[PDB]
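Structure, as structure tokens:
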Amino acid sequence: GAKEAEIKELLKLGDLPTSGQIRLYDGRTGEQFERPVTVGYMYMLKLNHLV
Amino acid sequence: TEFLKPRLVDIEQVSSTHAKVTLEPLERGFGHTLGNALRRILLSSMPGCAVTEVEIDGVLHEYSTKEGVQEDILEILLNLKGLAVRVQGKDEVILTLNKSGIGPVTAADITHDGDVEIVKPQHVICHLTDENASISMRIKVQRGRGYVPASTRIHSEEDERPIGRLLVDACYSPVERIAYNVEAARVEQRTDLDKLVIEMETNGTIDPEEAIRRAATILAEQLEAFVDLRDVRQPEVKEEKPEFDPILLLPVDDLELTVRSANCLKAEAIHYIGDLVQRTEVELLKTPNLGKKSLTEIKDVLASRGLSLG
Amino acid sequence: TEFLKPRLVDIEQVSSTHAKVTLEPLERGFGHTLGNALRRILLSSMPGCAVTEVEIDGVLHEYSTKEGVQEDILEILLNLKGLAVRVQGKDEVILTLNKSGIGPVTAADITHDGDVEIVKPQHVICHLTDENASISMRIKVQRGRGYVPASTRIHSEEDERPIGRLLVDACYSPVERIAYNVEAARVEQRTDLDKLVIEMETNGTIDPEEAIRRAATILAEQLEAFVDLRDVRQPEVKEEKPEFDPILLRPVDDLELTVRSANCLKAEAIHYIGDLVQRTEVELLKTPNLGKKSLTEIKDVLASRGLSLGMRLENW
Amino acid sequence: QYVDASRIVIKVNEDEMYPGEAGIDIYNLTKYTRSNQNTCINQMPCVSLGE
């Protein structure tokens, strides 16, 4: 597979920090946290347990 | 329309530093917009006044000492970045702080080197221990209404600063909590609609019962993005809300009032003239604040729209 | 008092349904969050245009099809309902589809020589198969408000709509898609503040450089909300009924009055003159067919008894 | 050669066209029924007239 070094190359199309770990803020307060934080976009699912 | 000119009717003070603060009625849940969009405004570009730089009779560097203090010197760096105030005028003012002999170091030990009010008497700074002890400092103070780091001021950060002139960021506002909830409005018939709740809390200097009524209308600085971005106001209405004189439901404001007296009265949930008729000069005081010109003589013009007491 | 209310700023039109105004300079972070407010209004609650009701030349329900088309009606109507337009007098127009004869059926087969701009003159519905075949309908259309599907009232929505009078997905809201982006401030005084960028794209009912205030009003008229601090409310006013002496224990029969009055005061349910003695005259204008003459009969038929209007009492 | 929310047809040439056929295929599609975990079932086109 497409191991870490290839992710760090392909990320120069998203152009966000090639760490994958970014200076996140909080929408309610305009703050920025004491360290960069893991972010991205995941493929996600809703599941037939259904409450 | 159901943007029903939704005034801040329900405030509920908790004592000279904290109120409930609520906004109603709202569009089928719209406290979810306001309670997170406007709450960011209330943390961006706000008023008040505070300490910004300091010059002290021993702190030529932080690794120093003063045999007679109890902080020695370094635990004085505790309430500077901590003392706050209000100020009539322009964005630079000055104090000194001049304790001699045994004691704390306190508002009762200040001297006014400029235009500075002090709604923070309880902000004790440090101590002294002998019948011949002393300490002295200058303090720089600013008001503005926005923020910059103490060492990213960048152009105004290359001035002559003596070996003893300590340096701070834009500390100008003393608030200690702001919360957020959403539940139903009071509006006793228009009830498909919500309220925002924000439970703000301070250190004295402002109750959230003052720090709202132009402090929130900073929204007038967030609207170039959305409501005629250009030069093209179009024909479409405001479509209103009237309920008329002298109806028994009308707000206490319909007695004609005297500054935030209007806010701190309606905060008792006595928002309306109909029950103010109970408030005879025998048990009248139950309200927050409401301390002077309001309280004094309005009781005879109350009888000119036409109400009475007895 | 030190408001800013900024104006004038930018233009980048692209194609009627998308243009790209942008905003700079901004104070120290404003562009990073504000674009999430209109993300409610430009979906849920907006005026714009939609279809409200439909009636059809042989089709009592959309869950079906018509013996002569080459496409089938439920999954056609799912595409027809997006036809939303503009209107220039009063809010409504009851348009018509006028179609007969071989070939496609389109927004060019619809009535359009009046107060209406059918900005979708390239929409298509279905086909017809012979030089004398038909498909035709009335089509109620408004500017309206909201994102209303064809079932929203949820009860009293069994309602008695004459069999073929379709209620319709009145989704008046001319946008669902809205979003934003950001830069650093680039106004050639600076490189030291922030900058907002807009990516609104529409139902085609308007373009992002054509109109806006009502679409930003649940954010602009949310400001008076914090000042000018007088408000709004309604009462309770009646008592629980009824005892002697039987001066109040009487229907309208006792009054000696006219028949249309006795039909509409019967609809207004005033079966005891014990409450007609105390209901306000303006509060009789609360059911139709009760106008300027019947409202005027009341003013002496009560007095004729040896009674009056306007007689509230502390026990009934 | 036709496309509809439940129906699709195509036409073919003498490079494949069997010894007496009309030159056609069909690719019609499902609509709404029950399933073993009460999931919905449906299908929709991905092509157009003359592709």
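Per Swiss-Prot, chain B residues shown: 6-315, in order.
Note: Cβ is positioned from N, Cα and C throughout, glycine not excepted.
Listed in Swiss-Prot is the mutagenesis experiment B:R45 to C, annotated as follows: In rpoA112; temperature-sensitive, blocks RNA polymerase assembly. Around the Cβ of B:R45 (mutagenesis position), the number of neighbouring Cβ atoms within 10 Å comes to 21.
Applying an 8 A CB threshold to same-chain residues 6 or more apart, the list for B:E165 (mutagenesis position) is empty. Swiss-Prot lists B:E165 to K among its mutagenesis entries, and the accompanying note reads: 5-fold decrease in CRP-class II promoter-dependent transcription.
Under its mutagenesis entries, Swiss-Prot includes B:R191 to C with the note: In rpoA101; temperature-sensitive. DSSP assigns B:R191 (mutagenesis position) to coil in the three-state reduction, outside any helix or strand.
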Chain A, Cβ under 8 Å: which of the mutagenesis positions B:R45, B:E165, B:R191 qualify: B:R45
Cβ neighbours of B:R191 (mutagenesis position) where a neighbour is any other Cβ within 10 Å: 16
Cα separation, B:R191 (mutagenesis position) to B:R45 (mutagenesis position) (Å, whole number): 25
